[PDB]
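Remarks on the structure that follows.
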Amino acid sequence: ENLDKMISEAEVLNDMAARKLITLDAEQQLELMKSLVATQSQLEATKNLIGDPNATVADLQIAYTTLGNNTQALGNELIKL
């Protein structure tokens, strides 16, 4: 249940970063784009793992870890500008 919040929260982070990206200048858009890519990628990973019964608690928790770190990072980048 906690991941249901985290994943959608990261979808929010993804969305907001997308909104910021289109408003940012190129260099900044690109850097935050990379962070967005990392975030969205682990987003997709977690989104997949939560539905994947083959994904183990460690795999899932690691996905949560990296997604969390990516949202922390991207969020930090959002707050930067």
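We're sticking with Swiss-Prot numbering for chain A, so the shown stretch reads 213-293, in order.
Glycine is treated like the rest: Cβ placed from N, Cα and C.
Listed in sequence order, the residues of the same chain lying 6 or more apart from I219 (mutagenesis position) and placing their CB within less than 8 Å of its CB are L255, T258, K259, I262, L279. DSSP assigns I219 (mutagenesis position) to a helix. Listed in Swiss-Prot is the mutagenesis experiment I219 to A, annotated as follows: Loss of adherence to SHA.
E223 to A appears in Swiss-Prot as a published mutagenesis result, with the remark: Loss of adherence to SHA. Of all Cβ atoms in the shown protein chains, 14 besides its own fall within 10 Å of the Cβ of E223 (mutagenesis position).
According to Swiss-Prot, the mutagenesis experiment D227 to A carries the annotation: Loss of adherence to SHA. Spatially close to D227 (mutagenesis position) yet at least six residues away along the chain is no residue at all, judged by Cβ distances under 8 angstroms.
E289 (mutagenesis position) has a Cβ environment of 20 other Cβ atoms inside 10 Å. Quoted from Swiss-Prot, the note on the mutagenesis of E289 to A is: Adheres to SHA.
The separation of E223 (mutagenesis position) from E289 (mutagenesis position), Cα to Cα, is 16 Å.
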